[PDB]
Amino acid sequence: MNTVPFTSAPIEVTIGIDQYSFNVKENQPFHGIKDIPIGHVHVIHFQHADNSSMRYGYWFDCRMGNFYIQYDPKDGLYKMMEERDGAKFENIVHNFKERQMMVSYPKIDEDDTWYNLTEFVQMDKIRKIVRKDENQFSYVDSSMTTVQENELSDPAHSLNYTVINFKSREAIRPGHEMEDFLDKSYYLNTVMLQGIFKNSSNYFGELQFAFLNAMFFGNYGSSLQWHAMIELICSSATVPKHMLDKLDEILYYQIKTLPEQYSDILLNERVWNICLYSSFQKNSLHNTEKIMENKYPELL
Amino acid sequence: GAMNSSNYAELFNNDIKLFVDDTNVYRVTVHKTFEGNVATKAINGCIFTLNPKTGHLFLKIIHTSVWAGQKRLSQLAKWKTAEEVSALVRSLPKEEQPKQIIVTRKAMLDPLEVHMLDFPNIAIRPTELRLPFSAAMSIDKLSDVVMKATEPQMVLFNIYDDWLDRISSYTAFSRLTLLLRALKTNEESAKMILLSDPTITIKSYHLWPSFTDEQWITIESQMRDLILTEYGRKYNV
Ligand SMILES: N#CCC(=O)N1CCSCC1
């Protein structure tokens, strides 16, 4: 069980850790988060009480280094940093733990939610989507645009998701125009899976990461990416059985976790109705269809 | 964006453009079978691809063999249209290729965009205009070449005959669409108007009769009256 110590909390802020969150008041004696489960990526995120504009946060994996958060009063945000002195780090973390100035990662033992949302998400792939090679953790915020968005403006601050475009030469073989547009199996299986992602696990990892950035930061380009990766599978007549069964589980837990009050802005009516009721896979997502129909029957 | 009443004059500027109408590509007769069920029999069709500035009509005849063994023919027809238009564009010299293609039905947008991915700078546009190009098969010489075809075939026409020697392309398109709207609303009466004078004939190299300027004014008035009359007969006005 690992720890993200904090220097202090000089400004009032709502802090998130994965799917949990809590309020810290201005200058409250708050020194961090302990008992963070080893084996998963995590995200620690922020929304200032005085300006809910800009949610921001950091993806990290405590197996890759000792990370702490200190507020920067010049740049006006809580920054993640790495401590390379392991001895000073341990000794400082212990002092805080003894004075009980840390919140405990509040995982219930029955609860596999975070595992289910991050099953295929790997820090090494996050760091290729979010390019900042001198840090082992990755910054994301509400306003970051995607490479695809930038085509239709700072590249160093972009989300380098894999570009999916259904009306593109990449998606359509010459002489198979109708076939490839109406059944996207070629584009899914040969172009994307075999060609770019190499396997379904990397594809699902980017899908899951895009959803999480949409949910935690309200990042619009991430929501577009999530829906495009769902629609590419649902619009393919030929998909491996294990991929459909895994996709049903992935989406079930995403829909389960979404805030009920945020569904009007995070769910695309056209894509979901197409996927659940018109597409080739309309009868393959039993768990997702059941939770969608009971939780969001208005959208459908 | 879409073509409507407000940007109408764009049709007659000097940027090459084509209208594509697919309404006569997939054509059937519906009949009863011996068992009393219903079946369809396809008949030859055509793609109507028109340059509104010059009158050049690229009439691609769709022979019924293209449907043999195919499913979902009304969907296929849109993609077959897009395939043939794309082939036409590729067959034209670069300086003759259109800068815009306007489809008369929105269901052609995706099929044509996908077939034209190699031409990113050719704009594929819908229109809000209700154009009467479905009535192209009421022009006798066009219907005749379509029905006689025994194989796929492209036939080139000027749908304005020699009108542009005397009138502008705006006026020629207005004449054409008035004629076609009349043939669509009451084909029998419209053809009676066009042909009731034996002394005015159709040149072998033309589609329409050789009316003088004064006679075209009378003809055009007669077509308006026909359209208004049918409008009242229909709605009881
Ligand atoms: N000095 C020093 C480091 C520091 O200010 N930290 C306070 C809490 S976070 C880890 C130690």
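If you go along the chain as it appears here, the first residue is 1 and each next one adds 1.
In case you wondered, yes, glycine gets a Cβ from its N, Cα and C as well.
Record features, source Swiss-Prot:
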type    : residues                               : note
MUTAGEN : B:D21 to N (Swiss-Prot position 1853)  : Reduced growth at 30 degrees Celsius. Strongly reduced growth at 16 degrees Celsius
MUTAGEN : B:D22 to N (Swiss-Prot position 1854)  : Reduced growth at 30 degrees Celsius. Strongly reduced growth at 16 degrees Celsius
MUTAGEN : B:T23 to A (Swiss-Prot position 1855)  : Reduced growth at 30 degrees Celsius. Strongly reduced growth at 16 degrees Celsius
MUTAGEN : B:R105 to K (Swiss-Prot position 1937) : Severely impaired growth. Reduced growth at 30 degrees Celsius. Strongly reduced growth at 16 degrees Celsius
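Its own atom aside, the Cβ of B:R105 (mutagenesis position) has 16 Cβ atoms within 10 angstroms in the protein chains shown. For the pair B:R105 (mutagenesis position) and B:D21 (mutagenesis position), the Cα-Cα distance reads 7 Å. For the mutagenesis positions B:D21, B:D22, counting C-beta atoms within 10 A of each C-beta gives the highest total at B:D22.
Non-local contacts of B:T23 (mutagenesis position) by the CB criterion (under 8 A, 6+ apart in sequence, same chain) comprise B:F48, B:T104, B:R105, B:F133, B:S134.
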